[PDB]
Amino acid sequence: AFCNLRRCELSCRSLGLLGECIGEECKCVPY
């Protein structure tokens with residue numbers, strides 16, 4: 001499976017941030 005970027009985003013949105021995928025995993029970004 002791919003990284004769930006379309007849900008990673010909604011998760012970082014709860015912190016007021018953007019979401020981003022690196023390799024197979026999720027992080028948040030200041031963008």
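Don't overthink the numbers, they just go from 1 along the chain as shown.
Heads up, header says this was done by solution NMR.
Every residue, even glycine, has its Cβ placed from backbone N, Cα and C.
Annotation of the mutagenesis experiment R6 to A in Swiss-Prot: Small decrease in cytotoxicity towards Jurkat cells. In r-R6A-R7A; 1.74-fold decrease in cytotoxicity towards Jurkat cells; when associated with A-7. DSSP assigns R6 (mutagenesis position) to a helix in the three-state reduction.
Recorded in Swiss-Prot as a mutagenesis result, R7 to A carries the remark: In r-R6A-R7A; 1.74-fold decrease in cytotoxicity towards Jurkat cells; when associated with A-6. In GS-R7A; 2-fold decrease in cytotoxicity towards Jurkat cells; when associated with 1-G--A-1.
Its Cβ taken as reference, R13 (mutagenesis position) is surrounded by 12 other Cβ atoms within 10 Å in the chains shown. Annotation of the mutagenesis experiment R13 to A in Swiss-Prot: 1.45-fold decrease in cell death of Jurkat cells.
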